[PDB]
Amino acid sequence: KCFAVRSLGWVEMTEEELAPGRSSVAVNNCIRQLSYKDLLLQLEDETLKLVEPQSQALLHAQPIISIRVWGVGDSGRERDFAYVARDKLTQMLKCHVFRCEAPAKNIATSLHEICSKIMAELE
């Protein structure tokens, strides 16, 4: 539900890159590119929040359902998490990359829970 992470930046993606089974590779190239701000990445309300630790200030808010894909990096890259979303203002597909304190698969797992509980709950 709430993870300590470090923002590494982002890389622009083409919509072609998101095509199925080209995306997994692609996200991986992105983590590779960006991985060799200290924030909290929260999961709450079908929304992925980036929050500033001392202030509790909402820095960014990404609706889970418009996340295009996510990923966890390899070996000794168990801690790299990425996700892809189209920017609200400027309209470009961005892939953001984060290095987390705990292993990055916990993030991926929770996004699956939140996702499932929505497909299911949509009857």
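One is the number of the first residue shown, and numbering goes on along the chain from there.
Technique stated in the header: X-ray crystallography, 2.8 Å.
Positions of Cβ are set from backbone N, Cα and C atoms, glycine also.
As given in Swiss-Prot:
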- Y36 to F (Swiss-Prot position 403): No effect on phosphorylation by ABL1 (MUTAGEN)
- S75 to A (Swiss-Prot position 459): Loss of PKC-mediated phosphorylation (MUTAGEN)
- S75 to E (Swiss-Prot position 459): Increased activation of the RAC1-ARF6 axis (MUTAGEN)
- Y83 to F (Swiss-Prot position 467): No effect on phosphorylation by ABL1 (MUTAGEN)
What's the straight-line C-alpha distance in angstrom from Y36 to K37, 16 residues unmodelled between?
16
Go through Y36, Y83, the listed mutagenesis positions, and name the one with the sparsest Cβ surroundings, counting other Cβ atoms within 10 Å.
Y36
Determine, to the nearest whole angstrom, how far the Cα atom of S75 (mutagenesis position) is from the Cα atom of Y36 (mutagenesis position).
12
Would you kindly give the Cα-Cα distance separating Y36 (mutagenesis position) and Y83 (mutagenesis position), rounded to the nearest Å?
17
10 Å Cβ neighbour count around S75 (mutagenesis position)?
5
